[PDB]
Amino acid sequence: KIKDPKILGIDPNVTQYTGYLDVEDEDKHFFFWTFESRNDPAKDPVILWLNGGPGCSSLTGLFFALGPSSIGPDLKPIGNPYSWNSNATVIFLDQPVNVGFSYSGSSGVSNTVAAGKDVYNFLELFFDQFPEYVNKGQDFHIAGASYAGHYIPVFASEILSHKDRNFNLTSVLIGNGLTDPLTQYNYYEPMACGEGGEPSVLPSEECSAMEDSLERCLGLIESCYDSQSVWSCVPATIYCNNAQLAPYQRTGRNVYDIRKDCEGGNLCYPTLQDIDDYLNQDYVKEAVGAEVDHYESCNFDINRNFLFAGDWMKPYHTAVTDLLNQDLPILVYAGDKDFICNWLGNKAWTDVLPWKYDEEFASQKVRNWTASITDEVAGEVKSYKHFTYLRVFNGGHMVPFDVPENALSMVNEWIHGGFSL
């Protein structure tokens, strides 16, 4: 049953709607928080924003990297002088089930293939109830980061599955995402040993450690890709996150920005803690008319199950070729200051993914890209037809948080400048 953030602090002059889509049978209760474009809701496209985890709430990006408002000690909203809906209506879903605000009594989602499945059921609902997003011929895109870089392709296939479809997808945006583990995975050491912008954060000794450990971790990936089994995929994960994620973590440098630190336990970004705060508060929780009792950012379990199901390590990068092959323009961008999902890593997977324009894309040339708004070089281009890879300069795990000007700049000009950079 839907309410209106209307009553809430958040974005005014707009026209924001929020609440829940119900899925009877499965007893699945989706939660979303929407916003009309700040410009003209009628022409301006629509956008599905996706956060990662797995098992983390999307309101997170909303009050923190690319929404209308943020949250300060005063647990009082704050206008974004660079929001994503500056020029488009946006949707903030809480997938999967039991994440942030959504829920169920008994379900699953112990994996990706299936999260998609609930997504398409909700998008199809939602588009019904707010058919003011379509008819008018409103470009629909989905976007996200990190883990959503597993979701995203898979969720996309899914939607493009139905010809039955109650709506159209026009493109996708994946930032600081984990997509082709097998290939991204070697980008660990280089990125942390003085080869990707910032300088070597680890003694040479730790660095060789990574190299020894690699060969064994990559074949584990390979087995998982070819078998897709629990028996290879799970250990592939642990083994790899081990040999590879860990050492960096020992330094205690934020995993999301090698520049800034965050030491073991406490926040790598504290302000978030404030965010989990404004959501639980009694007024806040009310307006939204969210049927849950306690809002947590990430749900341990889901994460565990994903991990315990082989997930993290399955070859979802395969869908990107079908997509590319079915003329679906795609944007892969990365803040070059994140370790978890390096632009080093994300470039190269893109640089070798397969699709018709394969030899072409590998032939294209890198080009410095200026931002629309600020008129300054802002990152680094590789463009080919409807496939583009953008290295975003001065970008950390959430590009829209570190350099918001630039994000919207990347954003809008992609959302609007014809699926090219």
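For chain A, we keep the numbers from Swiss-Prot: what you see runs 112-532, in order.
Each Cβ is built from the backbone N, Cα and C atoms, and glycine gets one as well.
The Cβ of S257 (active site) lies under 8 Å from the Cβ of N162, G163, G164, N287, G288, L289, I451, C452, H508, each of these being in the same chain and 6 or more residues away along the sequence. DSSP assigns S257 (active site) to coil in the three-state reduction, placing it in neither a helix nor a strand. Here Swiss-Prot flags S257 (among others) as active site, drawing on experimental evidence.
In sequence order, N287, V366, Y367, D368, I369, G506, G507, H508 constitute the residues six or more apart from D449 (active site) in its chain with CB-CB distances below 8 Å. Residues or ranges marked as active site in Swiss-Prot: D449 (among others).
According to Swiss-Prot, the feature active site maps to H508 (among others), an assignment based on experimental evidence. In the three-state DSSP reading, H508 (mutagenesis position) counts as coil.
Non-local contacts of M509 (substrate binding site) by the CB criterion (under 8 A, 6+ apart in sequence, same chain) comprise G172, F175, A176, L177, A256, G286, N287, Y367, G446. The substrate binding site feature in Swiss-Prot is assigned to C452, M509.
For the mutagenesis result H508 to A or R, the note given in Swiss-Prot is Inactivates enzyme. The number of other CB atoms found within 10 A of the CB of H508 (mutagenesis position), across every protein chain shown, is 25.
All protein chains included, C452 (substrate binding site) registers 27 other Cβ atoms within 10 Å of its own Cβ.
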